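Participant: Pasting a structure below so you can have a look.
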Amino acid sequence: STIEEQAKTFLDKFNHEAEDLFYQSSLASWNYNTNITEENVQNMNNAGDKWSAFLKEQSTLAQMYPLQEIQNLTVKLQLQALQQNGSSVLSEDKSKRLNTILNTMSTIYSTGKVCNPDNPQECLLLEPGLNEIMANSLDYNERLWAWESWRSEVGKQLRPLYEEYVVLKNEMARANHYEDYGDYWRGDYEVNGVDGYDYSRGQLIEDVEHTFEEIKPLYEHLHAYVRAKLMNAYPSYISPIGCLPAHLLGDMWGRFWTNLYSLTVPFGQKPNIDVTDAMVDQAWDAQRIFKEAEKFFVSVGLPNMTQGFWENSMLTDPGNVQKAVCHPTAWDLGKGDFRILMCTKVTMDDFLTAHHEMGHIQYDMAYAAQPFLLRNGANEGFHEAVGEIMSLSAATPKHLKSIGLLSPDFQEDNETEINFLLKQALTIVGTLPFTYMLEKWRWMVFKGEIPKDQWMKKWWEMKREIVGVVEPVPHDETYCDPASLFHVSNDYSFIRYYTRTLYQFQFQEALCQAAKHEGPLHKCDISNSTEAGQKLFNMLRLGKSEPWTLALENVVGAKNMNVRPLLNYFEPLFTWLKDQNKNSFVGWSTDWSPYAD
Amino acid sequence: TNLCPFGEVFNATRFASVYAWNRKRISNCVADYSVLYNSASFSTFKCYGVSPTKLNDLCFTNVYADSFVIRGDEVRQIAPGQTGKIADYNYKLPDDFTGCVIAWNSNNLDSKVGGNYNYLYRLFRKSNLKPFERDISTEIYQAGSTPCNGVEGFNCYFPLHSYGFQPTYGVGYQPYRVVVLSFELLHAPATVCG
Ligand SMILES: *[C@@H]1O[C@H](CO)[C@@H](O)[C@H](O)[C@H]1NC(C)=O
Ligand SMILES: *[C@@H]1O[C@H](CO)[C@@H](O)[C@H](O)[C@H]1NC(C)=O
Ligand SMILES: *[C@@H]1O[C@H](CO)[C@@H](O)[C@H](O)[C@H]1NC(C)=O
Ligand SMILES: *[C@@H]1O[C@H](CO)[C@@H](O)[C@H](O)[C@H]1NC(C)=O
Ligand SMILES: *[C@@H]1O[C@H](CO)[C@@H](O)[C@H](O)[C@H]1NC(C)=O
């Protein structure tokens, strides 16, 4: 009779529809992902189009239900997520224009290739050619050539394309009462209708700028140390006060800095911790690695993998008979089917990635009870955080010795722990300025705060002021160098990595403080402490049926992203860098240039 | 003197879907529940009121064996004092229950790749069922106020929905065949015991 009970009935039908159709779609996509042929492409695309058409039809049919007439916040959340038609609101010609430009950009990036002026027939896709070029080649000129070439080939192409895409997407967002597409993305953290837990979309920007302000010292000292080491590596190229040239960042753009580790390790005579040899010398294979990670997760009281995972998933590469694109992924096919797709090479890095993906699988196993629309993260950042914390808690030397996989008498010292923390801070602390800078630039673009013919002029500005990056070649407005990236060109939200990083250390510190660990935070391990297990499960079992702030306080007792756990975890490293930096200027000038000298 | 026909009912090859739960009457025979109890094949065996041993040497007037197929998780809902789709719309157990509940995994037959769509369940109803009442109707559901007159559409819903049984489902979603027994005592002689 009322609106509430009728929306109840409607959603109760929509669940038992979307579950079946999503199973068909995801299972077809899986069959394609393990066995790459044409008929699999056919089945996958047909099932996916059927599912998407069902979703669009159901959104349209659902918009007939009045939202504000709803009190029970579960029903309100499901109705809000469903009724958001999105791109389905534009004129059909405009919709086809969107799909057109999206496919052009995605394919251009996915097939673009480059080669030197000497052999126009011997040339490479980025992966793995330019990838390894930026990752391992130490030739300055070679890396600068790679930099400018990839920034020129896809950049000039997508530049006006990205202009048009920005226009059309601003229109798409404004259609549904979203001031722009940036705000549309930020609308994932938005929470309303809950006292003491509301969260506005601009509050997100405020929080992010805040947290970055407090992280700034650690990153600044890290950048000082790394600049000093690279000057010791490439003295004829770097200024003792100037910013770091991007083409030396161990990657084409510097999403991570991992590849600088060997180039900047302090104690270059210390034997690094690696159980690869210890693994192979005991006949360790896929089944063993994954059984060990599963035993880990049973140690903290979380439930263990149901037999379906062991039977169906693909743990070992399917030989040379059939091919698969095995980027390591975890799949929740719905209805109680969980799988992992991974070509596990028996190493240490893979022994960590297995824990990460199995953590994704645990998080998905946790909320199989919530209705369909809520089977997801509480925000766009909890999944990868719940994944990462397990890897960093199981990569500790103590845990490694606990399973006998390490010589029990390996002695921990200041040198090895500074090396470990430097590895970490190069992986994690290095990517936060990049993530924040890029997301802020994209937000400012979408808010119209920048004339189009000025985009690039502003872009490398913020890096020069945030990530300590300086371009070795003057780039004009015809390039769209950001587009040369995966997520920029493929239109993905990018701040989920920042939120992942910070929620990661909040979770880690809270969990350790729940295990009564005494000592530095990094050497902490959560194993055998069912207290931390239940503390984390009480956040896992929710899904998104609650505001993310509530599930965050259910664990860390705070109501907002907070850097203090990060600085706590990295304190010893920060002290060591403070010692080492007494002989180097911390910071950078904004006028020094590599091309206008 | 003749044995009760627990064979033809317990492991025949095609069970009836839940909303049309197949009922069978047992009388005028001798029953041996011992093979049932010590079968150790059923991954769920629970009941309320009698001991699994003592029931062998007890005499009852009439016995009823209901049988159907359901999902994994929902097997718990077959118990006096539960609520949910199977206990609300599809099946009812009275709190003064007297029989037993037997449930065994059925991912063997009842599922097949591509989805086995021969098993259905009632998804909506105007009111909850009474004990031991079976409704087979399929009149479109009046979700709104405007009558439908037999058409699918806004606020007009189909009251049956199909279990998408497949072989690659988790333990909670692989099918589960279920047999529920009840006894009753009346004035007439108790023709059912052994
Ligand atoms: C891969 O796909 C082909 C095409 O349908 C099929 O013939 C083959 O059996 C598949 N591989 C396996 C291992 O089933
Ligand atoms: C909201 O609906 C759910 C079922 O969809 C129900 O379990 C819950 O109790 C409802 N909330 C309130 C406050 O009644
Ligand atoms: C999970 O752990 C429990 C611990 O009691 C064990 O009984 C169960 O067999 C384990 N699961 C599997 C699939 O082995
Ligand atoms: C966890 O406990 C088990 C059994 O008590 C023990 O064998 C193992 O070494 C412990 N591991 C850690 C990291 O405490
Ligand atoms: C019927 O056969 C199945 C399969 O072997 C078995 O599990 C079940 O116990 C049998 N029925 C009886 C009454 O033993």
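To match Swiss-Prot, the residue numbers of chain A are left as they are there, and the shown ones run 19-615.
Per the header of the entry, the method used was electron microscopy, 3.7 Å.
Yeah, the Cβs are placed from backbone N, Cα and C, and that goes for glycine too.
Among the features that Swiss-Prot reports, active site, proton acceptor is placed at A:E375, with the record citing sequence analysis. As annotated by Swiss-Prot, active site, proton donor applies to A:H505, with the evidence given as sequence analysis. The substrate binding site annotation in Swiss-Prot covers A:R273, A:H345, A:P346, A:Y515. Feature annotation from Swiss-Prot assigns domain 'Peptidase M2' to A:19-607. What Swiss-Prot notes for the published mutagenesis of A:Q24 to T is this: Increases slightly the interaction with RBD domain of SARS-CoV-2 spike protein. While the structure shown retains the original residue, Swiss-Prot records the mutagenesis experiment A:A25 to V with this note: Increases slightly the interaction with RBD domain of SARS-CoV-2 spike protein. In Swiss-Prot, a published mutagenesis experiment is listed as A:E37 to A, annotated No effect on interaction with SARS-CoV spike glycoprotein. The note that Swiss-Prot attaches to the published mutagenesis A:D38 to A is: No effect on interaction with SARS-CoV spike glycoprotein. In Swiss-Prot, a mutagenesis experiment is listed as A:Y41 to A, annotated with the note Strongly inhibits interaction with SARS-CoV spike glycoprotein. In Swiss-Prot, a mutagenesis experiment is listed as A:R273 to Q, annotated with the note Complete loss of enzyme activity. Does not affect amino acid transport activity of SLC6A19. Among the sequence features in Swiss-Prot, the mutagenesis site A:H345 to A is noted as follows: Complete loss of enzyme activity. Swiss-Prot documents A:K353 to H, A or D as a published mutagenesis change and attaches the note Abolishes interaction with SARS-CoV spike glycoprotein. A:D355 to A appears in Swiss-Prot as a mutagenesis experiment; the accompanying note says: Strongly inhibits interaction with SARS-CoV spike glycoprotein. Under mutagenesis, Swiss-Prot gives A:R357 to A with this note: Strongly inhibits interaction with SARS-CoV spike glycoprotein. Quoted from Swiss-Prot for the published mutagenesis A:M383 to A: Slightly inhibits interaction with SARS-CoV spike glycoprotein. Quoted from Swiss-Prot, the note on the mutagenesis of A:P389 to D is: Increases very slightly the interaction with RBD domain of SARS-CoV-2 spike protein. Looking at Swiss-Prot, you'll find the mutagenesis A:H505 to A noted as follows: Complete loss of enzyme activity. For the mutagenesis experiment A:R518 to G, the note given by Swiss-Prot reads: Increases very slightly the interaction with RBD domain of SARS-CoV-2 spike protein.
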Participant: Provide the list of mutagenesis positions among A:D38, A:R273, A:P389 whose C-beta sits under 8 Å from chain B at the C-beta level, in sequence order; use 'none' for an empty result.
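Facilitator: Cβ contacts with B, in sequence order: A:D38.
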Participant: What does the structure give for the C-alpha distance between A:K353 (mutagenesis position) and A:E375 (active site, proton acceptor)? Integer Å is fine.
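Facilitator: Cα to Cα, A:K353 (mutagenesis position) and A:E375 (active site, proton acceptor) are separated by 19 Å.
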Participant: Restricting to the recorded positions A:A25, A:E37, A:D355, A:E375, which ones have a CA within 10 Å of the CA of A:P346 (substrate binding site)?
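Facilitator: Final answer, ordered: A:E375.
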Participant: List the Cα distance (Å, whole number) between A:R357 (mutagenesis position) and A:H505 (mutagenesis position).
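Facilitator: Between the Cα atoms of A:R357 (mutagenesis position) and A:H505 (mutagenesis position), the distance comes to 25 Å.
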Participant: Between the mutagenesis positions A:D38, A:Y41, A:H345, A:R518, which lies closest to A:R273 (mutagenesis position), Cα to Cα?
Facilitator: A:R518
Participant: Calculate the distance in Å between the alpha carbons (Cα) of A:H505 (mutagenesis position) and A:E375 (active site, proton acceptor), and round it to a whole number.
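Facilitator: A:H505 (mutagenesis position) and A:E375 (active site, proton acceptor) have their Cα atoms 21 Å apart.
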Participant: What's the most sparsely packed of the mutagenesis positions A:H345, A:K353, A:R518, counting other C-beta atoms within 10 A?
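Facilitator: Fewest other Cβ atoms within 10 Å, among the mutagenesis positions A:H345, A:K353, A:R518, is found for A:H345.
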Participant: Would you mind sorting out which of A:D38, A:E375, A:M383, A:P389, A:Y515 (the recorded positions) have a C-alpha within 10 A of the one on A:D355 (mutagenesis position)?
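Facilitator: Those close enough are A:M383.
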Participant: Taking Cα atoms as reference points, rank the recorded positions A:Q24, A:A25, A:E375, A:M383, A:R518 by distance from A:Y41 (mutagenesis position) and give the first.
Facilitator: A:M383
Participant: A:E37 (mutagenesis position) to A:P389 (mutagenesis position): how many Å between their Cα atoms?
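Facilitator: Cα of A:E37 (mutagenesis position) to Cα of A:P389 (mutagenesis position) measures 10 Å after rounding.
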